[PDB]
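Quick notes on the structure that follows.
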Amino acid sequence: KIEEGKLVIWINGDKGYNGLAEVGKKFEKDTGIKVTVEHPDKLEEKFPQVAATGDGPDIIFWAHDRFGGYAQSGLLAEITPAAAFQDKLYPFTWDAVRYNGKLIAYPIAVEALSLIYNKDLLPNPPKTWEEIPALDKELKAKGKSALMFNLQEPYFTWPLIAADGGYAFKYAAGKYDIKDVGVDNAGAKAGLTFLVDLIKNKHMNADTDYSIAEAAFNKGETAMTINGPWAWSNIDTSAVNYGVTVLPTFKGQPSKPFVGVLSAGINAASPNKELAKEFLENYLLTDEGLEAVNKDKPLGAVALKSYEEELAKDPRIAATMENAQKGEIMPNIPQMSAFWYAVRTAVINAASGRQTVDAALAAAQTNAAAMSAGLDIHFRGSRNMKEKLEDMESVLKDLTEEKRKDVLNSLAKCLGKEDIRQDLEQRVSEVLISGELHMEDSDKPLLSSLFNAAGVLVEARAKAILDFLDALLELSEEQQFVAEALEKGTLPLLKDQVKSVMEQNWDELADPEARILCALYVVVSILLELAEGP
Ligand SMILES: OC[C@H]1O[C@H](O[C@H]2[C@H](O)[C@@H](O)[C@@H](O)O[C@@H]2CO)[C@H](O)[C@@H](O)[C@@H]1O
């Protein structure tokens with residue numbers, strides 16, 4: 001449980017949490033209610049883990065792209081602010097927090113990555129990505145890097161990947177199409193290829209992360225970085241005389257950052273909903289409140305019309321909003337987790353060399369499609385699921401490699417084919433009762449694999465296979481993408497990413513989103529154990 005008569009608030013540690021704590025102090029000074037502001041690591045992952053059980057903070061701050069998924073998991077109070085209040089904020093900021101017609105969070109501010117550059121080492125920043133290698137040659141001689149930004153998070157590399165035609169989910173005639181993922185197209189490949197070539201020609205280093213890139217820019221070691229408004233506070237504190245401007249173009253097309261809208265959601269399990277509503281509407285989303293947070297670390301273009309009039313003078317905000325216009329506001333749908341986890345890994349592996357660009361992206365397309373279908377819960381019709389999978393894996397490890405390969409054959413054939421799966425289930429069931437094989441079993445290598453070398457049925461094996469087929473039934477379109485992952489040998493990636501998207505730790509096996517993902521995880525896990533070997 002969460003303590004009544006208090007507010008706990010989680011916000012990311014790159015944002016202005018101290019400023020927010022100031023707004024919480026003022027809230028205490030008026031209403032007598034303590035406000036604790038914490039900033040956990042892996043906040044976006046920690047919240048759904050914790051909040052699934054009925055625990056966590058009262059208010060959660062993150063960009064709006066995570067909030068649909070939280071809403072689908074029943075983790076968020078509906079927010080219902082008065083029309084009087086709604087008019088005080090920019091309409092498009094309310095759109096970003098509107099999921100399936102209901103509002104699921106208060107918008108706070110618009111964030112967009114811009115090119116930040118050291119005016120002392122680079123008076124005129126490049127208008128194109130294509131210039132940057134030459135410019136790094138020139139600067140490397142002087143003892144400086146042209147460009148350093150965080151390659152570990154795809155938020156930062158996505159503007160390049162999207163530039164020549166990458167997209168997450170196609171948006172055509174008012175609707176996103178979950179089935180149409182744009183990670184593996186000519187455009188995305190071009191953009192990612194450029195980034196890898198940058199790394200291959202020692203213009204950037206693949207292990208560069210947020211910390212490294214920030215320190216390098218703030219200590220004068222590098223001429224350009226890519227970051228968002230929150231970063232400007234530490235650049236100010238340092239010596240550097242910096243500009244904020246448009247991102248460079250790629251193939252003569254603008255970089256398209258995914259724009260986020262920092263948002264505050266109320267935990268559905270909080271006993272303090274009215275208190276939290278009051279804090280957000282009357283203390284934070286006021287000129288005094290936002291100023292407190294913005295002075296700590298800049299929010300970007302705030303959602304409160306009145307305080308944005310003050311910040312719109314700043315040329316760094318005009319730059320932020322130029323890039324915002326050139327990019328796209330992120331979708332808030334549940335499938336965004338799937339997209340981001342697929343792309344996080346494609347980019348890391350392509351940069352490191354663990355995978356070619358073409359293969360890294362082909363895998364991301366497949367895994368995103370699979371997880372996106374799994375997260376789509378609509379229009380579908382005695383033991384822990386953790387232990388069950390442990391039992392199943394145990395049994396299929398005792399098999400020989402030929403037998404493993406033969407089981408895999410039959411199960412592969414079921415993927416996407418409800419008739420074949422139904423048949424195999426009937427067969428495995430009869431065999432389990434009868435104890436013996438019939439003539440029609442003679443062309444199912446799986447049924448033979450249920451029998452040990454003595455010609456006796458191993459009941460455990462038949463039961464394991466039945467469990468697999470039950471899990472398989474729970475799945476829908478995701479089956480065809482599990483099949484792709486198996487063919488292309490990228491199951492280990494799918495497995496890993498499925499586990500991230502569950503958010504809850506696999507102890508989730510002690511909600512339809514959870515049923516489908518549990519099943520998806522079991523199917524991927526079993527197919528992998530068969531294809532790879534324990
Ligand atoms: O890297 C993918 C990640 O990107 C976005 O996260 C941003 C966030 O928008 C900003 O508020 C800031 O903290 O930088 C983050 C990058 O680490 C998405 O909001 C997030 O869901 C996604 O995983």
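Don't overthink the numbers, they just go from 1 along the chain as shown.
Backbone N, Cα and C define each Cβ position, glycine as well.
Using a 10 Å Cβ-Cβ cutoff, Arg380 (mutagenesis position) registers 11 neighbours. What Swiss-Prot notes for the published mutagenesis of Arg380 to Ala (Swiss-Prot position 225) is this: Reduced ability to trigger pyroptosis.
Applying an 8 A CB threshold to same-chain residues 6 or more apart, the list for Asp470 (mutagenesis position) is empty. Swiss-Prot lists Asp470 to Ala (Swiss-Prot position 339) among its mutagenesis entries, and the accompanying note reads: Does not relieve autoinhibition.
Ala471 to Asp (Swiss-Prot position 340) appears in Swiss-Prot as a published mutagenesis result, with the remark: Does not relieve autoinhibition. Around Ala471 (mutagenesis position), the C-beta neighbours below 8 angstroms that are at least 6 residues distant in the chain are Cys518, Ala519, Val522, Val523.
Under mutagenesis, Swiss-Prot gives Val501 to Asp (Swiss-Prot position 370) with this note: Does not relieve autoinhibition. Sequence-distant neighbours of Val501 (mutagenesis position): residues of the same chain at least 6 apart with a C-beta under 8 Å from its C-beta are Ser337, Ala338, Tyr341, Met371, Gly374, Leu375, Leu517.
Quoting Swiss-Prot on the mutagenesis of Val522 to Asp (Swiss-Prot position 399): Does not relieve autoinhibition. Relieves autoinhibition; when associated with 339-A--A-343.
Spanning 4 unmodelled residues, the gap from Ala510 to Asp511 amounts to 13 Å when taken between Cα atoms.
The model of this deposited entry stops at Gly381 and resumes at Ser382, leaving 15 residues out; those two Cα positions are 23 Å apart. Cβ neighbour count for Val522 (mutagenesis position) (all protein chains, 10 Å cutoff from its Cβ): 25.
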